[PDB]
Amino acid sequence: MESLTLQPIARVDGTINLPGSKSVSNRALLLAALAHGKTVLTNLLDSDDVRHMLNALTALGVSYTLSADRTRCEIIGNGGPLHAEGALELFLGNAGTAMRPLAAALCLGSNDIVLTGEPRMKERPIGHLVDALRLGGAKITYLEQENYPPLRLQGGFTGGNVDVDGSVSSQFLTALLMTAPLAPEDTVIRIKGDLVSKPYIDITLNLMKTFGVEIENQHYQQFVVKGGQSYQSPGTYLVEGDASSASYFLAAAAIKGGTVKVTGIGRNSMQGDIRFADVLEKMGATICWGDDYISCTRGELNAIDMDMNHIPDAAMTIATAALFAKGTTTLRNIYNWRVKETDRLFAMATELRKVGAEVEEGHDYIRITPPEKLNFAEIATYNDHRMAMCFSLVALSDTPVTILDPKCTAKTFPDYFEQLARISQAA
Ligand SMILES: C[C@@](O[C@@H]1CC(C(=O)O)=C[C@@H](OP(=O)(O)O)[C@H]1O)(C(=O)O)P(=O)(O)O
């Protein structure tokens, strides 16, 4: 069991050029692969999740080249649905943005492909997506547990009236939206009830439009898609910096700055996590917005009680930042924290208590009362990149913290600790 011990950080200040957005990167790679023409992506993220997508595209026959730092990618579009037979197995690690979108996209036409991944991926739900794809004609078989990967996809999605449950993951609707335009028949996607993580749907629609496709969004309750479309290369495309990755550094300044500026995202960003900055501001930090940067300057830090459904991932950063706030913080409407890399409500509560906090683990919320002073703990990270990055903030105090399996940050941010060190100052 590898580990990293962070010594106390007296102050943070500086500028971080953000790694590319994982959400945008994997969507752009899949659309570029399906599109006609050559797409040149820049500021692409090099992380495990993107590498698994690139490996899947390679296995499917897509041609592409990567620059030395793997942030520039020239993709030769396939000019239509991707194909493979012989129950070709695509190993997708822990990448939800590869598993959910490919589960739908590979249902176009005929195919015989198996999607699988790390053990935890076999415990992340996908039944709502499979249910929807089958209504549209796809043949899908669960090879292990019903409602979870691995899946054997044998094609057949032609379109039509499709209902989809949007209460557990926005990724199921995202997958359907990207796939439907290429189906031969028109599709009407009806959302059964609630829709969580709504901002991610906006990311998907923004990407689809860049690649030449638009659909009719009826107040997010129903989406009308015309079939027989084709994605088209947008030429050169700049991937936004990752707003979720940015949360750690902006939070660090709110706790111990100084001023930390993150570049690559700004007021015009399509990512919902830029709204994390609004939460820091509500807590007492100062935020500055630019066209290509967001910065945070230390002010004060007061507890908040907020519904965080719109920023589920960045919300985790508020849970550890809460250790430094005055009062009890409550984060609500975050049930799906339980069905991701790990059950994050259980993990976050468990690890927060280890450093001294009093924590109520609610079914779909978490209440955190900070201790007068933090204590040392060896933090378990549950194979979850965000647990490692969130708990790195514990070192913005008088106590060191040891993070187990620090390399798990590579899912989305291989250079995380070097970047945190870059803004860490002794004086
Ligand atoms: C969980 C994850 O990030 C997810 C990425 C994502 C997207 O569409 O890009 C939407 C959200 O899932 P949901 O709330 O709609 O289910 C994020 O939490 C991560 O980075 O941990 P993953 O990409 O593994 O699903």
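Using the three backbone atoms N, Cα and C, a Cβ is placed for every residue, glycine included.
As recorded in Swiss-Prot:
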| type | residues | note |
| --- | --- | --- |
| BINDING | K22, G96, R124, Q171, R344, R386, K411 | phosphoenolpyruvate binding site |
| BINDING | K22, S23, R27, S169, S170, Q171, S197, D313, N336, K340 | 3-phosphoshikimate binding site |
| MUTAGEN | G96 to A | Insensitive to glyphosate with unaltered affinity for its first substrate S3P, but displays a 30-fold lower affinity for its second substrate PEP |
| MUTAGEN | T97 to I | This mutant is sensitive to glyphosate and causes a substantial decrease in the affinity for PEP. Is insensitive to glyphosate but maintains high affinity for PEP; when associated with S-101 |
| MUTAGEN | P101 to G | Displays a slight decrease of the affinity binding for both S3P and PEP. Decreases the binding affinity of glyphosate, reducing the potency of this inhibitor |
| MUTAGEN | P101 to S | Displays a slight decrease of the affinity binding for both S3P and PEP. Decreases the binding affinity of glyphosate, reducing the potency of this inhibitor. Is insensitive to glyphosate but maintains high affinity for PEP; when associated with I-97 |
| MUTAGEN | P101 to A | Displays a slight decrease of the affinity binding for both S3P and PEP. Decreases the binding affinity of glyphosate, reducing the potency of this inhibitor |
| MUTAGEN | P101 to L | Displays a 2-fold lower affinity binding for both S3P and PEP. Decreases the binding affinity of glyphosate, reducing the potency of this inhibitor |
| MUTAGEN | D313 to A | The enolpyruvyl transfer reaction is halted after formation of the tetrahedral adduct of the substrates |
| ACT_SITE | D313 | active site, proton acceptor |
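In three-state terms derived from DSSP, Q171 (phosphoenolpyruvate binding site) belongs to a helical segment.
Sequence-distant neighbours of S197 (3-phosphoshikimate binding site): residues of the same chain at least 6 apart with a C-beta under 8 Å from its C-beta are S169, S170, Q171, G272, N309, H310, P312, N336. Classification of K411 (phosphoenolpyruvate binding site) by DSSP places it within a helix. A simple way to gauge crowding: the CB of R124 (phosphoenolpyruvate binding site) has 20 other CB atoms within 10 angstroms, across all the protein chains here. Figure note: comparing Cβ neighbours within 10 Å for the mutagenesis positions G96, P101, the maximum is reached by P101. Checking the recorded positions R27, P101, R124, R344 against ligand 1 with a 6 Å cutoff on the Cβ atom leaves no residue at all. In the three-state DSSP assignment, the secondary structure recorded for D313 (mutagenesis position) is coil.
Neighbour counts were taken at the CB atom with a 10 A radius for the binding-site residues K22, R27, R344, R386, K411; the maximum falls on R386. Among the residues the record lists as binding 3-phosphoshikimate, namely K22, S23, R27, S169, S170, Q171, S197, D313, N336, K340, the two farthest apart have Cα atoms separated by 21 Å. When the recorded positions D313, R386, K411 are compared by Cα distance to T97 (mutagenesis position), the shortest distance belongs to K411.
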